[PDB]
Amino acid sequence: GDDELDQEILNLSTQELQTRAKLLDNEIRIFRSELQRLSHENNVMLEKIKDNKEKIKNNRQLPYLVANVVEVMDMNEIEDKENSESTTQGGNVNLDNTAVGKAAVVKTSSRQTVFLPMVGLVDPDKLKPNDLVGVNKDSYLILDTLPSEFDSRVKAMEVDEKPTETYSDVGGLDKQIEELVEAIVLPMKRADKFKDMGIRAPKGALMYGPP
Amino acid sequence: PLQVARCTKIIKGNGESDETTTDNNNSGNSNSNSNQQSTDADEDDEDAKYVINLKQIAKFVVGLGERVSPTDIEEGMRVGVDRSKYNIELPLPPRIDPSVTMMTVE
Amino acid sequence: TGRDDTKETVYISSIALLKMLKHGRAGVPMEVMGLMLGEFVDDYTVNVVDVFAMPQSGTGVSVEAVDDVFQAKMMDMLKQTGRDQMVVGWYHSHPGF
Amino acid sequence: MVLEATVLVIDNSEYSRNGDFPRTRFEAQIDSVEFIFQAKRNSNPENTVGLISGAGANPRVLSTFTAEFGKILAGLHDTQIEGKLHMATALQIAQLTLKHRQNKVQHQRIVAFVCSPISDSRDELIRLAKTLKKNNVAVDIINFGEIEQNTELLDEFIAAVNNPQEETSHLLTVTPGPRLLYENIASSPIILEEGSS
């Protein structure tokens, strides 16, 4: 940050610090060449990334298949000195080459259960059980991710509390109205106490009898 | 013939993305599939992806049409798509019950 | 007329058959494409001397799914080895029909 | 000046781990490449500079012709250093490198950095001269390591080559001690010399 401190001025006088200035230039020119070395290695590499991404583009865009993940298997990676799979094959150690690392079991909508070599741009990290996933239509590989399924009836089912019947418009019905509060309403509101004490919460309830 | 479909749900490629450019969720430009800026050096054509369920009961994300509007194709609407290529081109009329209901009424 | 509108009997070498077949089958099920390099003579003969595959697509073979930057790059090599010949058609594999 | 292909013979030896140019000679010869490469472009932007090595067990191609200065340095980083010059051998590979080019309008010149004296012979070099002037290749010897503690008989080959050529042949002396290797080749004629019919 701080150049030519108090200390360097006493030590070495101004004339000397001229000879110092010249030596510095010579070494700055050396380092300056390395920047041209490094720039280049960076320039070629960018070109490579975009050349790949162009080949991907065609496969990747819609249309493709919809599937579900049954489970992420998480098959082994590396236990041999060649490939990434237990079996010994011609290839060599990579995520994909002829080597297969992780894999996952999907249940297609084409009514098949496919165990597939895993892609580079979809990892097992990016999954969980029971996730909806785009799988390429023609060859079965996890191609891209999708959020979880949503359905029109499912969305509707949440919220319908109004019409409300309360307990002032339902004539009598006790013991049972009291019992319902104890099971449900009373632990719902004082929820913090119920954690602290260590007692269980009722594990649902069944209300039954003639209609 | 178009093979018959209905949109289960719509989820859109213009703001949850679908390809890899520099983002894996949300497009800014929002008339592109994957672009948040125009200085990426790419631009796409994307209106919305639409997830349809066929009368084969296999499910697909299906491409765009040739005159379709994003304001016509939505959940609960019948649409026709290709039978081997999986792309909406022409939408279909609402409902699918008039087959049983014309005979029951008299 | 100005034409004879006649199709050639196609001579496919040893060198071309195995390349076409190996790439079709490893790549199947999935339609794949690549150009055919040859020599044209007569009007009843067309030679398929060599071939090279062009990259995969899951949208099948289209004119909007081919990689022309790749075609160019290959023809640039083809010139540096001195093996340049003219394109004589194109090959593809259907995936199962 | 205009349309010129130049095969750099850069030697990497046991005389180049000496530090007469900062911080050894390897580091000063990296800096020579940059100035040479830019200068050519300034005259004609369609100039290409190639690179081979007279160094190691077998002289080899480090880099081919390219319009990028980046690629040429990229290849130079991993060079041998245990070897010595082999001067006769260098010339026959450089002649081969100048054959393969995008266009053939480009001038044929070889410039060779000498850091180390020949491991070959006088018998060989006599032959090389008759060989080169048939194809109009210039010999242009930057010596700075066969004058430090040595003598050169390479003066003879320069004159035996020089005729009306595509590029004339001349000898470029650069002191062996500090004088800053990189600016001396840049200042001295390397495009200020041109051919005639």
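The numbering of chain C matches Swiss-Prot: 18-114, in order.
Header entry for method reads electron microscopy, 4.5 Å.
Cβ coordinates come from backbone N, Cα and C, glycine included.
Under its mutagenesis annotations, Swiss-Prot gives C:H109 to A the following note: Stabilizes ubiquitin pathway substrates; when associated wirh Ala-111. Long-range Cβ neighbours of C:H109 (mutagenesis position) (same chain, at least 6 residues apart, Cβ-Cβ under 8 Å): C:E48, C:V49, C:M50, C:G51, C:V78.
One mutagenesis experiment catalogued in Swiss-Prot, C:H111 to A, is accompanied by this note: Stabilizes ubiquitin pathway substrates; when associated wirh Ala-109. All protein chains shown were included, and the count of other CB atoms within 10 Å of the CB of C:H111 (mutagenesis position) stands at 12.
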Going by DSSP, give the three-state secondary structure for C:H111 (mutagenesis position).
coil
